[PDB]
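Colleague: Below: one structure in structure tokens.
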Amino acid sequence: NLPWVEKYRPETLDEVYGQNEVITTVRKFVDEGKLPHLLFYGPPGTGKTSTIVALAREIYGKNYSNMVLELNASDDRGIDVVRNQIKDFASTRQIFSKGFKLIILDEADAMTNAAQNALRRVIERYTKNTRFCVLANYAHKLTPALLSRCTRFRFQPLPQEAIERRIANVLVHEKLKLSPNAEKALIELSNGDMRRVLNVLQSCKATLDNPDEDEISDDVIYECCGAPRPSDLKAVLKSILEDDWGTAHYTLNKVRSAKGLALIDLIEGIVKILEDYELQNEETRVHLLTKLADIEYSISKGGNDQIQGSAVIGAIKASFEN
Amino acid sequence: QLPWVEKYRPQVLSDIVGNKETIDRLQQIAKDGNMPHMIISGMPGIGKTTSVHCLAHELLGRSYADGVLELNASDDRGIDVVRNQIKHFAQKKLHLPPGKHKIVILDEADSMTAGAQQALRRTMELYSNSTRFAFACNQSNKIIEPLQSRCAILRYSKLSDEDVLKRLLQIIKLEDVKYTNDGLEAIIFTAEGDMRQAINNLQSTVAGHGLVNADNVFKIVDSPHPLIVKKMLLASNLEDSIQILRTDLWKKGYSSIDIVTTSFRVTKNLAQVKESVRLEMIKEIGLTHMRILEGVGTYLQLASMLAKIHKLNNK
Amino acid sequence: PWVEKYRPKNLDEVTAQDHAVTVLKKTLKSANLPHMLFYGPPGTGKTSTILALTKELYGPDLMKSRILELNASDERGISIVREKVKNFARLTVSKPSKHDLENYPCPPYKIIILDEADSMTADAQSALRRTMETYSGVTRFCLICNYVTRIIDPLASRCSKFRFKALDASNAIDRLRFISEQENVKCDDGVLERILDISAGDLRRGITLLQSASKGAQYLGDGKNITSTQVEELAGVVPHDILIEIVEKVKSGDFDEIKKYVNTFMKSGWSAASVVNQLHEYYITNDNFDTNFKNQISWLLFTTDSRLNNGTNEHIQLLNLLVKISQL
Amino acid sequence: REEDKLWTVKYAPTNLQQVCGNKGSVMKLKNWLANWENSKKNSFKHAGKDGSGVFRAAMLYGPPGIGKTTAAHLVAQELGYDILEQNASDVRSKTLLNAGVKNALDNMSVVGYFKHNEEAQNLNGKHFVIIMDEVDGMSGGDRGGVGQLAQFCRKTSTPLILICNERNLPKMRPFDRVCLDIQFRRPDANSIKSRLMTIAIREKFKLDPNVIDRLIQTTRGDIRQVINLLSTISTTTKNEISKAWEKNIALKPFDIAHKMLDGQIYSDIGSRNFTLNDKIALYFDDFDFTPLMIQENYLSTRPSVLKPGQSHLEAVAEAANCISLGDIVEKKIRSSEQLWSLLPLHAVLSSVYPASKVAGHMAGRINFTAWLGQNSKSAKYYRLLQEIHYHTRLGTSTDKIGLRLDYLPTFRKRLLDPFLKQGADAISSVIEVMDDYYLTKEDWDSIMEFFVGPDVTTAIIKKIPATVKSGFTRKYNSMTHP
Amino acid sequence: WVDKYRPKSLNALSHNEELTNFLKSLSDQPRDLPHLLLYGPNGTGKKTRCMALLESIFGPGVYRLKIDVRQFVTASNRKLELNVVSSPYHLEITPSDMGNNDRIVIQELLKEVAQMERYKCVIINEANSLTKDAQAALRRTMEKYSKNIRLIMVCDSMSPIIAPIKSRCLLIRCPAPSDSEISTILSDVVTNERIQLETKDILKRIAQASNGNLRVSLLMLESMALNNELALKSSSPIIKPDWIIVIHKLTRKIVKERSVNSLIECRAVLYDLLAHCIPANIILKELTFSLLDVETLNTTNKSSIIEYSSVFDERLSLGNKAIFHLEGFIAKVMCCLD
Ligand SMILES: Nc1ncnc2c1ncn2[C@@H]1O[C@H](COP(=O)(O)OP(=O)(O)OP(O)(O)=S)[C@@H](O)[C@H]1O
Ligand SMILES: Nc1ncnc2c1ncn2[C@@H]1O[C@H](COP(=O)(O)OP(=O)(O)OP(O)(O)=S)[C@@H](O)[C@H]1O
Ligand SMILES: Nc1ncnc2c1ncn2[C@@H]1O[C@H](COP(=O)(O)OP(=O)(O)OP(O)(O)=S)[C@@H](O)[C@H]1O
Ligand SMILES: Nc1ncnc2c1ncn2[C@@H]1O[C@H](COP(=O)(O)OP(=O)(O)OP(O)(O)=S)[C@@H](O)[C@H]1O
Ligand SMILES: Nc1ncnc2c1ncn2[C@@H]1O[C@H](COP(=O)(O)OP(=O)(O)O)[C@@H](O)[C@H]1O
Ligand SMILES: [Mg+2]
Ligand SMILES: [Mg+2]
Ligand SMILES: [Mg+2]
Ligand SMILES: [Mg+2]
């Protein structure tokens, strides 16, 4: 009953896909015994936590629970916890250990400047008796002094090959059949995120399988994760381009109401479709991009959605007159 | 292994390369002996802590172990600590030369609570005959008004390219590493005035690829190449710029913050175009940066930034 | 309130959302009801169906003994979720009386409803994960929320997700007619659809509006039909007559006349920013304006909305919008 | 010794004729401490010609480093009293104040006795002056300290002087009427100039009177700060020249503004000798004062980089637009401390672009920024307005802003206006009116203080005789409505 | 004067007969009183309407009120002493002193008041200065305590109000009093104070000059009655506040001279006006609505001035140094008028 996000977790190093460039380096590092503080940063759903826990396991064997300190985000860590708990764990010597202790902080980019300064000073004071590992989604939100203390590793999202290999593996260990276009829709909607793939697969498994042998189509995978449809997107685009105001407005409202989509997804899909058009004038593209970015930035602040939708329609129509 | 930012740390006040007049004033203070309370402010990584450390060392000679009390963010700095330990250290008896004094070095004073900073005024005012305070903070605006009124403010400016280049030349001369002028220029570009970050990047490049070349520097920093960024910001047609941003920079998984920062730092050094167009492109890039930082890092924002840059470069 | 005297107590009275009630009706006859994750807009029928399931499965006697209700308003800190919720999850189920076994199938588990899951601390949900999974034999949960992004992923795997779609304007008229008949409230002809349009999506707002308007019109002692004007005057929207006055003033006029009229409007007229929305609806729905006009009207209305959405002054922005829309 | 000490200590005042500025407040404090004995003999009921014969405690407040503690200590030591000083560096909790200081309220000094008590010098040498300094600094580690100190402001038998920085703070509310609060203000520039000239002639060095005025402008009136900054010239040894010290470390923002406003840098020839990166680095020499200086003196220059068809006013308008944008960027920066990366954008939008737009020659002289003084004044006045609204909310039923926009013009016609024409017999009516609103004399001054425009009341207040003001002051101290 | 003749009962209210009838109709149910949200321009008498509905529902002893001060603590050691005007039956909360504890003090203080005890009234003054998190907390409070708390929220231009609050209370508006109805109230006052009115044109003049602001009208009547020895004649120098005259002089200086040398004096006047407890939006309003009334300008100039003002208002709402945006707006006005 454990989730596929947790059941298909790589238990060692060789079971993480699409990150060979960092896997070989960390293997060499743990083989030479010169393991420094490591800053694993990158987009979510890539494998940072799995990689670091697998490395800690491979290093410590059964001493994992006694030689590894897993710490998380804010958790009411104003200044107190970083000052007492981490400092003691870095200062308290183990009873029967030959080596160094490891403390891994997940998503530590949410720490305040004072907390980050306390953490970097703690790392500086006890850099010889323990090693630190910091996980992050955005490397810019961290103090530039903490970056210059450890070695950085960016986790570029998984390419198509790793994701399709993992889909194959999850199809081996589970009685499901997947349509040829289903995996295409999955890789297009995933954006290199394995977590979302493993989340959406179990959902369709739970809802669709009456005899546990059906075929998953594009319709259900588009409906469950709440994503737009290319045909619907192109129809909305054509209705805005060619038809008049009443018809285009009515079609846009009907699409955004009968399916439950948001204006952000509509805007990004519309500009993605417009990226490849062979328009004559460049001022057209300039005005289109400028106005669409303005509409998106205004939507980001929660305005009256009908007005921004009418503005989207007006901008799309007024840009195509050259 | 040993970090080069720790092995080649200046231990004398003369080895510090940077602001010359402030260093001259500190040398004169260390030579005379009458040192007043001082708050050192400035950007991170320009030698603020090292400066006061060498100052205290040159002042106290063999008495650094007994007449120096350092408090960083690791130690506990509350009401009880400031009321008990600092007070008992100020009243501590110590026989020093007629010019020297005891020193209390408080690092990152901007992190100390207002209540804790409040209980230090009379402590530093009554015992001014045998105790001098040296605060080191990044932002002098978070220090309360009485403290800022009691001590002299020493501002440290960002490091110029010449001083960082000279320091790197000394390091590579003492370390016997192979380099080229392009690699040094790349390190100066990626360092933006951070001596510690420059030394760290140099050590990383040397330990990774041996030869310090622009390609290796831009491969180890994991930032967009300034050459392709300049190519994107100077194309004649907007379509080629959008294609370059799409296939070469967005597909490789680069962060939008990194792309915007690299475009900013490249537009600053683009000596080919004029001054007004540079300022306006920088303004547009900064508006896009503010838009990205506010929670929307959509590719549409970068596309609109490129469109505005192109329209401004053609008008 | 009529929202309470007429709240859906059974699974058939809820007619707006039917795609979710049928599967739970199919599933209730089996003791393996999984944990639920209901997500949807406010005023769609979440708590109604929840209480309906609870009532039809357990009965009035056990409503308080083995069914718990916790909301964002009450305390829900880490301490609470580790002491009260955890013990209630591990308490042995009570013994139902013979009267309950004679009318209701008593399941071997409890029901704990934590609605409004959007504003829960990540610590609280991370603890509630293990608070919920190890006691799945005698406890089941149903979390209610509006945005699925606020709840962490492990709390959505074991719990099956259910989107309560926004109710349509075609199937919601029957319920409004029903509530109009069960109270002997005399209404006018073209008011129900106006109530639905004003409170689009949230049927609860329409119900409270109808109740409040009927109760306010009853004080007059006239017994007349409740017109659309007395309904739209309590929703804060700008009336249609003054809106036509604004449109006629802006169709052709000088700066001074527009300024004086907007000054009088901000002085004594309705002080809501919905005039922008009504102008948007009027100008876009109208069929006597050209395309080049609609472009600029939509753009100017969007700009005025973006300006007013920053806590600015309503008078200056309204005057600027009126002048700009008059210059076209 | 003689040289190992600081300059703020070796040049500290010794009498009451060396304290520069605030002569009125020092004289009032001295006359109160002197007549304290007769006031105690009169059971603190007979106002001794000034209304200061009923107050047990005195409360000193004002900007930092102006002479509060120095004047208090010197006034206490001149009259032969014995000082018992307590500061923020001591734990002033409720129990410790009940045990430590409370017992010493009505005792006599053993030090004052065993020091000298045989010669007929003064009969109060066996008494206490309890100086509670830094009262506003009682942090969370001092529970109940404010209430216990307010209770000590009454039920006492010895002079109790309280020192603080911000009196109108809500924390200092219990000291509303129980203590005589006099206000120390920023000293005038002339006294500071005279003191600095004396210090210089004693230190054997000559300074240009322009540099002294510019130091006074940059310090915003802080005398301890000018002494600390003047103790820095002694470092410059190795003449008749001290331009480097002033232009580099002390008066740096002025040189930064002078270099950034030079039109010759933005010329085509000078553009490559001093590139844009040089200007952005010039900004980072002092990033806390450069935008303020730029906004202060960007429209006082004769331009030479104007476009062919662009006047002065349009360039100034564009520069002000960019200044507003840079201010928005600065607010975003200082609203979240982990945004250190937005500094170059703020540098370009606040300092570089306006300077490049209106660069040229300097018409007059570079003046220090005036936003700091106006900001401090506006903060003090907001505190005063809140303190006023806290006393009249019971009968006005208006917002804290509406009290100033509307009610104060009429309060002028009711409170101060009768004093002009009616003479000195309308004091009863004004007292009745202010009593109906729970107002006091300090509240009267605070009300009569704002009145900007044609209704400036300072000249009218100083125009009335001293006798009517003294009579009203000593007459209000008898009747009390609340 | 203004507060002495304020109606302290629903029967004494001589304005908005429809609203007073609605209030007397609502005050016949002392046990089931729905939540209420009053909105309307300033100086219309909505707080008076609340304190009169409370006097009609409860005893006449609701006006004798006392102010208490209570300390609250945030995550850190910041102790804030918030002031609350409490009555034996109601209390008032003005969230204008705190900026970040809007969600910390309310959700707790209401949580406190519904436990000692037949409900209690909480008047939330200036219900527009509440951030959306505080609005959600207030919605939660309205949801949980419905038998002990009846919220009567006073505000103006209730655009920044969420729907969960709008859909759970009676929305009542207070239109500004007409001049024919303000003249009556001024006549009652001048009759009760034996003022010598030569004709009735003075009341209409004051009503037209106050722009519907009832309290400002009464206050300026008081101010002009203390200067003409309580004898208001036809030669009436209509009194303006100390800042409106300065703003009008600034507008006249803008119109007459358009140069940088005058911009220096404009910035000096802005410095004099800002440090003396005057907000930024009020200055921007009273400057824009005074620059558009000049008869020496055409349609294009006014249409550009209003646009510049609308832009700089949004810029003011997004900054912390008001003088910068004010000087920018003045510079843009100078550049456009030239
Ligand atoms: N490279 C991978 N190969 C296989 N499964 C993966 C991979 N990356 C992630 N997963 C799956 O996704 C789950 C979550 O991965 P995590 O390592 O927690 O993601 P992350 O990179 O740490 O980023 P976060 O946790 O969202 S901040 C794992 O338990 C796996 O089931
Ligand atoms: N001017 C300089 N000359 C030579 N080395 C320098 C200079 N400034 C910095 N460094 C090097 O950078 C290292 C780290 O600098 P620090 O002084 O520790 O940083 P910092 O000035 O304290 O700023 P913080 O601590 O991040 S706020 C030093 O150990 C030196 O090796
Ligand atoms: N489908 C429906 N049929 C009839 N009445 C309904 C329906 N949906 C909602 N209502 C009414 O609206 C009320 C709203 O109750 P809830 O179930 O709490 O709605 P909601 O979606 O939970 O709103 P929240 O709590 O803001 S998310 C119900 O008590 C009914 O009176
Ligand atoms: N009027 C003055 N004339 C000469 N020196 C002065 C004067 N005021 C202050 N000083 C100098 O400033 C030093 C300290 O002044 P204090 O009065 O102790 O400061 P303060 O008024 O207590 O303000 P705080 O307590 O720091 S907020 C004295 O030793 C003098 O050197
Ligand atoms: N019916 C009335 N008759 C006479 N004066 C009234 C009436 N209603 C309100 N007022 C006046 O309005 C003032 C109260 O205004 P207030 O409600 O505080 O302004 P706001 O509506 O901005 O809160 C009182 O001083 C009173 O004189
Ligand atoms: Mg993870
Ligand atoms: Mg340091
Ligand atoms: Mg509900
Ligand atoms: Mg002092």
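Just so it is clear, chain D uses Swiss-Prot numbers, and the residues here are 292-529, 537-780, in order.
Yeah, the Cβs are placed from backbone N, Cα and C, and that goes for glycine too.
According to Swiss-Prot, the protein carries these features:
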BINDING   D:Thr299, D:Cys311, D:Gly353, D:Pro354, D:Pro355, D:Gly356, D:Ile357, D:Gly358, D:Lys359, D:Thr360, D:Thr361, D:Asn456  ATP binding site
MUTAGEN   D:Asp427 to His  In cs mutant CDC44-2; causes cell cycle arrest
MUTAGEN   D:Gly436 to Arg  In cs mutant CDC44-3/4; causes cell cycle arrest
MUTAGEN   D:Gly512 to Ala  In cs mutant CDC44-9; no effect
MUTAGEN   D:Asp513 to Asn  In cs mutants CDC44-1/5/8 and CDC44-9; causes cell cycle arrest
Colleague: Short of 8 angstroms on C-beta distance to chain B, which of the listed recorded positions (D:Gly353, D:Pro355, D:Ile357, D:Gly436, D:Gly512, D:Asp513) are there?
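Modeller: Answer, by Cβ distance to chain B: D:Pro355, D:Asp513.
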Colleague: When the Cα-Cα distance from D:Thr361 (ATP binding site) is computed for each of the mutagenesis positions D:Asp427, D:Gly436, D:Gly512, D:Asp513, which gives the smallest value?
Modeller: D:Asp513
Colleague: Near D:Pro355 (ATP binding site) in space, meaning Cα within 10 angstroms, which of the mutagenesis positions do we find among D:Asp427, D:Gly436, D:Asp513?
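Modeller: Matched mutagenesis positions: D:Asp513, sequence order.
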Colleague: Looking only at DSSP and grouping its letters into three states, which state does D:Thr299 (ATP binding site) belong to?
Modeller: helix
Colleague: Would you kindly give the Cα-Cα distance separating D:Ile357 (ATP binding site) and D:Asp513 (mutagenesis position), rounded to the nearest Å?
Modeller: 6
Colleague: State the Cα to Cα distance, in Å, between D:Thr299 (ATP binding site) and D:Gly512 (mutagenesis position), rounded to an integer.
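Modeller: One finds 15 Å between the Cα atoms of these residues.
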Colleague: Restricting to the chain of D:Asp427 (mutagenesis position) and a gap of 6 or more, list residues whose Cβ falls under 8 Å of its Cβ, or answer none.
Modeller: D:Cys455, D:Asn456, D:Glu457, D:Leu460, D:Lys462, D:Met463
Colleague: Quick one: give me the count of other CB atoms within 10 A of the CB of D:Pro355 (ATP binding site).
Modeller: 18
Colleague: Under DSSP, is D:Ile357 (ATP binding site) part of a helix or a strand, or is it coil?
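Modeller: Reduced to three states, the DSSP call for D:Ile357 (ATP binding site) is coil.
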Colleague: Among D:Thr299, D:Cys311, D:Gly353, D:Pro354, D:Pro355, D:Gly356, D:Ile357, D:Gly358, D:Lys359, D:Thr360, D:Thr361, D:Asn456, recorded ATP binders, what is the largest CA to CA distance in Å?
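Modeller: Those residues reach a largest Cα separation of 20 Å.
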Colleague: Would you mind checking how many other C-beta atoms are within 10 angstroms of the C-beta on D:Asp513 (mutagenesis position)?
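Modeller: Taking every protein chain into account, the count is 22.
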Colleague: Suppose we draw a 10 Å sphere around the Cβ of D:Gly436 (mutagenesis position). How many other Cβ atoms does it contain, all chains included?
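Modeller: Excluding its own Cβ, the number within 10 Å is 19.
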Colleague: What same-chain residues, at least 6 away in sequence, bring their CB to under 8 Å of the CB of D:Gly512 (mutagenesis position)?
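Modeller: Long-range Cβ contacts: D:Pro354, D:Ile357, D:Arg477, D:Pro478, D:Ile483.
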Colleague: Can you count the other CB atoms that lie within 10 A of the CB of D:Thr299 (ATP binding site)?
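Modeller: Result for D:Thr299 (ATP binding site): 21 other Cβ atoms within 10 Å.
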Colleague: Provide the number of Cβ atoms within 10 Å of the Cβ of D:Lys359 (ATP binding site), excluding the reference atom itself.
Modeller: 21
Colleague: Is it possible to get the count of other C-beta atoms within 10 angstroms of the C-beta of D:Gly353 (ATP binding site)?
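Modeller: By my count, 20.
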Colleague: Can you give me the Cα-Cα distance between D:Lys359 (ATP binding site) and D:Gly436 (mutagenesis position) in Å, rounded to a whole number?
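Modeller: Rounded to a whole number, the Cα-Cα distance is 21 Å.
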